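To start, the structure itself, in structure tokens.
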Amino acid sequence: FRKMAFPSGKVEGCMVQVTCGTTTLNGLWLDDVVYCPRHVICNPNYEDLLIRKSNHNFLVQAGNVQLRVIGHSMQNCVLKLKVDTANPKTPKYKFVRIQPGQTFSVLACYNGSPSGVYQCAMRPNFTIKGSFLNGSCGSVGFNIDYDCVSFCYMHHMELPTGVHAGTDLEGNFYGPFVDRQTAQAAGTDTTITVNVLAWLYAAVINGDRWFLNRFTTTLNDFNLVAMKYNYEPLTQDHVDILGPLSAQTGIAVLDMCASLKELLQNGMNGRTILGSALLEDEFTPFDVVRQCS
Amino acid sequence: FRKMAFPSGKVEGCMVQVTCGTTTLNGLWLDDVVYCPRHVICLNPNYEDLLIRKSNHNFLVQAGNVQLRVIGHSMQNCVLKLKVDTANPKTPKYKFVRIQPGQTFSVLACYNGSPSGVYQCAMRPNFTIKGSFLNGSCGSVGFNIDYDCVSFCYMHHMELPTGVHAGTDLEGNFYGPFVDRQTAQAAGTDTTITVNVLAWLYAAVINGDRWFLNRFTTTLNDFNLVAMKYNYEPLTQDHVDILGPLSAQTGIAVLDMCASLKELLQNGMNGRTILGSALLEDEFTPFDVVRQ
Ligand SMILES: *[C@H](O)[C@H](C[C@@H]1CCNC1=O)NC(=O)[C@H](CC(C)C)NC(=O)OC1CC2(CCN(C#N)CC2)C1
């Protein structure tokens, strides 16, 4: 199994740079709106900072071509700059707010120019482990379903521990973070249980099934046990997204939970699963199906 | 640290679907030529004979919801070249390159001429690649980007019984001793790309991971004796030179990192992990580590 990003071309066609004074970050140009982190305008009072701004103070560029700003507004932590040109490369798109544990592709950009693409999992504490250098703010995270781009992340900051935090495309942070340059702590991270379960299903699909036990369990039982091992509690949505893999294998989700509970309490007893002594938690049920099928 | 592919947009604009008979795979449309694996034309295939028997009209080439008219065809090594009557307006600046083993490249995996995923691969010393390629992936390409120029280095042809993959450059020459016939083929013994493992250990130190460092040291030759024993590639002096920037940046001499790797090979990691991995990783070049 490989971490595999979506092809980035449809998002590349939407990347621009936004500059206030000397401060440049990336923006997302969809139809006639450019979306970018509000801290391009800088414990700040963003509303009073924004009131002082006029359209003509914002430099928006696609490459070296200026896009004239004709309106500006703030939605939570994102600035929306209305521009006078509809992006001819606008894909079919939606804005979605993902759940922790879900994965997405990031197009890392600097000065509006893409540098690389890679897959991220959002940790249960709402941080991501990116590759985000200075000037990466406004880089976006996305999934692609058919020809529809689902934008789910916009990058804003790095935490003291080196992980990253940002918002959805409506400007609402993932996690208990603010776009102030203050010291901020993420919750203690946990292992993404639903993704480990997906991984075990993937092992079964490939014929590696020694760890399957003859018992089952309750979701509450598992969640109480799993908390002792630094595993995220399962939600009903988690059970639901395992449905296709459960159907593919005939193994009930709660039967797989019992198998995982046994692995956690007893360990691997010297064995490997998919050729690894470590359980993997960065592949979602969707990722497993994409790469097997 | 993180495996990072090049942005794939310039390659996406070149992918088309090619069908002959009941066989469908991907092609690369640059200017007015579509490049694809010649096994689209079909256990011992005489491709020259099968090719003489094909008509231009036998080849169904689609760029999305548009058929492209094949006005000509030829074969260079294991690559079929279909001349079409329309030039691809999205053709980027490009070159065809043959990569060296241990170098890396991005793969745009495609099915039915539609891009599905992008990821980073290395050309293994035994000239296989560890890809994620399913039925219908043939003709997917590998590439690097330098400035705005796309350097195409790989086109996908086959899977080996061990689950690794083999293909050609865009001139149609296989990497490795493989043949485009439907036989189970084994690769040579693979070996580990030492200079990349060292680059990755330096990446681990930059990210604050340093439990594996030691005060021990070693000569280049004594390192290489132990490396070869564990089926690692010998480290050349040019590879030492290539590691210079990461050495400067960390203040850890290349041969000091070699001494740490020797200890890792001899003992193991004893449950410990490096950058999250129970295994020593060898598909990051020095350049890949520096650029990031
Ligand atoms: C072209 O799309 C296809 C891609 C292969 C098919 C599935 N994954 C791939 O990479 N290439 C071929 O079908 C190729 C044509 C000949 C070289 C003319 N033949 C091929 O790759 O055969 C493979 C199947 C194989 C046996 C089953 N194994 C297991 N488990 C792995 C490899 C030999």
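We number chain B the same way Swiss-Prot does; the residues here are 3266-3307, 3313-3562, in that order.
We read in the header that X-ray crystallography, 1.8 Å was used to get this structure.
Positions of Cβ are set from backbone N, Cα and C atoms, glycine also.
Here's what Swiss-Prot has on this protein:
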- B:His3304: active site, for 3CL-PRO activity (ACT_SITE)
- B:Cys3408: active site, nucleophile (ACT_SITE)
- B:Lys3353 to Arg: In strain: Beta/B.1.351 (VARIANT)
- B:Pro3395 to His: In strain: Omicron/BA.1, Omicron/BA.2, Omicron/BA.2.12.1, Omicron/BA.2.75, Omicron/BA.4, Omicron/BA.5, Omicron/BQ.1.1, Omicron/XBB.1.5, Omicron/EG.5.1 (VARIANT)
- B:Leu3468 to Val: In strain: Zeta/P.2 (VARIANT)
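DSSP gives B:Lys3353 (variant position) a strand state.
Checked against ligand 1, the recorded positions B:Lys3353, B:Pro3395, B:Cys3408, B:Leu3468 give B:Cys3408 in sequence order as having a Cβ less than 6 Å away from one of its atoms. Across the unmodelled stretch of 5 residues from B:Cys3307 to B:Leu3313, the Cα-to-Cα distance comes to 10 Å. B:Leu3468 (variant position) and B:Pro3395 (variant position) have their C-alpha atoms 16 Å apart, to the nearest angstrom. Of the listed recorded positions B:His3304, B:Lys3353, the Cβ environment within 10 Å is emptiest of other Cβ atoms at B:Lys3353. One residue stands out among the recorded positions B:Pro3395, B:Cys3408, B:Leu3468 for having the most other Cβ atoms within 10 Å of its Cβ: B:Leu3468. Calculated from their C-alpha atoms, the gap between B:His3304 (active site, for 3CL-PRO activity) and B:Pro3395 (variant position) amounts to 25 Å. Distance noted between the C-alpha atoms of B:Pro3395 (variant position) and B:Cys3408 (active site, nucleophile) is 22 Å. In the three-state DSSP scheme, the residue listed as 'active site, for 3CL-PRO activity' falls into the helix class.
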